[PDB]
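Structure, as structure tokens:
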2 protein chains.
Amino acid sequence: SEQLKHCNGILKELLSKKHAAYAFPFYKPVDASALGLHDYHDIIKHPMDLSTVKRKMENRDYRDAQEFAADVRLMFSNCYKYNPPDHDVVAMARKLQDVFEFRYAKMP
Amino acid sequence: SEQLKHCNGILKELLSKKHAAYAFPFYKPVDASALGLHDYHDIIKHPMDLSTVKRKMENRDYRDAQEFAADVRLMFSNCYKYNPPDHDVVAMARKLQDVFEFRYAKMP
Ligand code: NI
């Protein structure tokens, strides 16, 4: 419970206005068709995004902090796998992952 | 098996000379007494380091890639939790974590 509240706080921070300049690509599931990324679902077999993490937290799906962290990290991994490493979206993922990792490390 | 070989390859890369300039603090368990860090084990309840990850891989302890990644990430989290964020060791952890995350994302 306490560890999951820490996770929920992190989630709320990742969704907050403070980080929006680099968090916004991760707010919703990638709409591959809409973006013309017709290879997305051949490369990324387990899509993840912050709205899905939020649904899982609200539904009490996550049983521990490790499960939560694995999904947030999956989201970043998908970005690093799909996009060339010099693309702006990758720089955004790295910055948001920094925010996540530093606060996650302050695990009660 | 294939995913665990990918993990073992990553591990070997993290231990290789190519990354030694920033990987070396993570090679062995933190010797808190030797370094004068008498609060280390009060702050870090689950120490982790690359020699421990290697032992667990050689002993077939890891049953899947997620388990392996959780230990490598724990190692970095410990660094981010214990050290002020402007210390050189934190910069080293961030650089090694970049190496890890980008290659881990190329999960077969
Ligand atoms: Ni993890």
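Residue numbering for chain A follows Swiss-Prot, covering 347-454 in order.
Cβ coordinates are placed from backbone N, Cα and C, and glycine is handled just like the others.
If you check Swiss-Prot, you get these features:
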MUTAGEN   A:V376 to A  Abolished binding to histone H4 acetylated at 'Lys-12' (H4K12ac)
MUTAGEN   A:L381 to A  Reduced binding to histone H4 acetylated at 'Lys-12' (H4K12ac)
MUTAGEN   A:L383 to A  Reduced binding to histone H4 acetylated at 'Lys-12' (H4K12ac)
MUTAGEN   A:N429 to A  Abolished binding to histone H4 acetylated at 'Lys-12' (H4K12ac)
**Message:** At a 10 A cut-off on CB-CB distances, which of the mutagenesis positions A:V376, A:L383 has the highest count?
**Reply:** A:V376
**Asked** For A:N429 (mutagenesis position), what is the tally of other C-beta atoms lying within 10 angstroms of its C-beta?
**Response** 17
**Item:** Rounded Cα-Cα span from A:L383 (mutagenesis position) to A:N429 (mutagenesis position), Å
**Value:** 11
**Number of other Cβ atoms within 10 Å of the Cβ of A:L381 (mutagenesis position) across all protein chains** = 9
**Complete:** Between the C-alpha atoms of A:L383 (mutagenesis position) and A:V376 (mutagenesis position), the distance in angstrom, to the nearest integer, is 9
